[PDB]
Amino acid sequence: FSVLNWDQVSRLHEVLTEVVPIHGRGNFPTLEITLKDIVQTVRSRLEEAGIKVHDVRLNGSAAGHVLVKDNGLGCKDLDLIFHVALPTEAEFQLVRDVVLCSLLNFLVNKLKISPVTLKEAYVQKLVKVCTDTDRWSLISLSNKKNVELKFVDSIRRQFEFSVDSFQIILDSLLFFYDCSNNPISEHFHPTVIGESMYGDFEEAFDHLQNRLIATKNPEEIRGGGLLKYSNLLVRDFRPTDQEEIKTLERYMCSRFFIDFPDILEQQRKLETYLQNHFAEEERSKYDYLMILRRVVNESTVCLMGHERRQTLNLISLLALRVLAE
């Protein structure tokens, strides 16, 4: 675990104070929100409702952009983590109430407003999870930049490459925003701690500067692991060693087909993926598909020959469509 220097701390302040437009599906106007503003409003109403917030973290590539500016992963993924306890289903409802309440805050035009109408205009994704170890709720906003409000009680420590496993604790800066008489300066700024959900922070930090692909948890890799790996490859990241990465590729491919046996379901996953990370980048769409096609063709085991040609055809035909339309 490391301490964010002034260069990193200052860049975090910009991200948290960056005005992000949220599209409104329907007649609803574009919301001019702010990462700092959302966190403050959400955490406040949560504390008021009787829900303690132990931590507010910053995940995604936004965290990586803070530690290393313009690292190659971009800064489109504005992910917020709220370490919040979730006992009864009632608390899950309160979380939804708070976010929708905070949505009402960033709006002066004539229109019908309700917690339902705000959901069907600003919310694009909603995930409820309450299992053995996994226990969290997720709310996303319209992407046209995408903000994801995640509320983690306890997670099974999901798999992610070391490059995008960074989380930055905002509590020290949230304290600063609420109780300061002077703006954040170089000679007077709060101490912000960044962490890595991978292992050694300094080891993951070196991977972000040298653009290295690595992981120590191949055991917990699931279906989406293949897509993340291809996303790193299309963004010019290289494996720590080409010898062992050949083993991972086979594992990622094998685990991909297990979670997505039906080709129709594969297409749904790919069509939805290409529109997320590469919305307005057609050549990046094609490049990503060709990277994926390379991995599947090389690392699909002989016994899975049927799914290979079936998927390679899906990838090829997917490319031919984005190459025409």
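Residues displayed in chain A correspond, in order, to Swiss-Prot positions 14-120, 124-160, 163-343.
If you check the header, you will see the structure was determined by X-ray crystallography, 2.9 Å.
Note that Cβ sites are derived from N, Cα and C of the backbone, with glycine treated the same way.
Annotated features in Swiss-Prot:
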MUTAGEN   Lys144 to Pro  Decreases substantially the interaction with PLK4. Weakens binding to PLK4; when associated with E-230 and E-321. Abolishes the inhibitory effect of TENT5C on the cell viability; when associated with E-320 and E-321
MUTAGEN   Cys146 to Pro  Decreases substantially the interaction with PLK4. Weakens binding to PLK4; when associated with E-230 and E-321
MUTAGEN   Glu166 to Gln  Does not affect colocalization with PLK4 in centrosome. Increases cell viability
MUTAGEN   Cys320 to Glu  Slightly decreases the binding to PLK4; when associated with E-321. Abolishes the inhibitory effect of TENT5C on the cell viability; when associated with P-144 and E-321
MUTAGEN   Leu321 to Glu  Slightly decreases the binding to PLK4; when associated with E-320. Abolishes the inhibitory effect of TENT5C on the cell viability; when associated with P-144 and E-320
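Structure coloured by features recorded in Swiss-Prot.
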residue	record	Cβ contacts under 8 Å, 6 or more apart
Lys144	mutagenesis position	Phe105, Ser153
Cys146	mutagenesis position	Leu99, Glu102, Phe105
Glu166	mutagenesis position	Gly73, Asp90, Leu91, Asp92, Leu93, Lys141, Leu154, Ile155, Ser156, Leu157
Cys320	mutagenesis position	none
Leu321	mutagenesis position	none
End-to-end CA distance across 2 missing residues (from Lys160 to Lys163, Å): 6
Anchor-to-anchor CA distance, Å, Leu120 and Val124 (intervening 3 residues not built): 7
